[PDB]
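Below you'll find the structure, written out as structure tokens, and then a few comments.
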Amino acid sequence: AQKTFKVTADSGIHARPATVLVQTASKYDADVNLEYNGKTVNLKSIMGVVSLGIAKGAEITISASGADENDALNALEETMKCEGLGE
């Protein structure tokens, strides 16, 4: 499944926020991906997510595919909202 968000954090997704998203994604069996502007990366890789240079105002899609895909997605959505990263 997938869900789209808008990035609202001023400094966008640098290493710190990227680490938060990966630590959550890392807890699930599903494959978890982050798409931005037509580029797709593993959400279980910090370097992968930082390489995008995602900034404030960006639209991103997160998908999960597997046995815990729907709880994986919920987790990430909450992670994202609690941290002020995106909504």
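Chain A is numbered as in Swiss-Prot; the shown residues are, in order, 2-88.
Cβ from N, Cα, C; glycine included.
In this structure, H15 (active site, pros-phosphohistidine intermediate) belongs to neither helix nor strand by DSSP; it is coil. The feature active site, pros-phosphohistidine intermediate is assigned by Swiss-Prot to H15.
In the structure as shown, the Cβ atom of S46 (mutagenesis position) sits within 10 Å of 15 other Cβ atoms. For the mutagenesis experiment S46 to A, the note given by Swiss-Prot reads: No phosphorylation by HPrK/P; abolishes the catabolite repressive effects of glucose on gluconate kinase, glucitol dehydrogenase, and the mannitol-specific catabolic enzymes.
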Cβ density check for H15 (active site, pros-phosphohistidine intermediate), other Cβ within 10 Å (all protein chains) comes to 14
Distance from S46 (mutagenesis position) back to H15 (active site, pros-phosphohistidine intermediate), taken between C-alpha atoms, in Å:
13
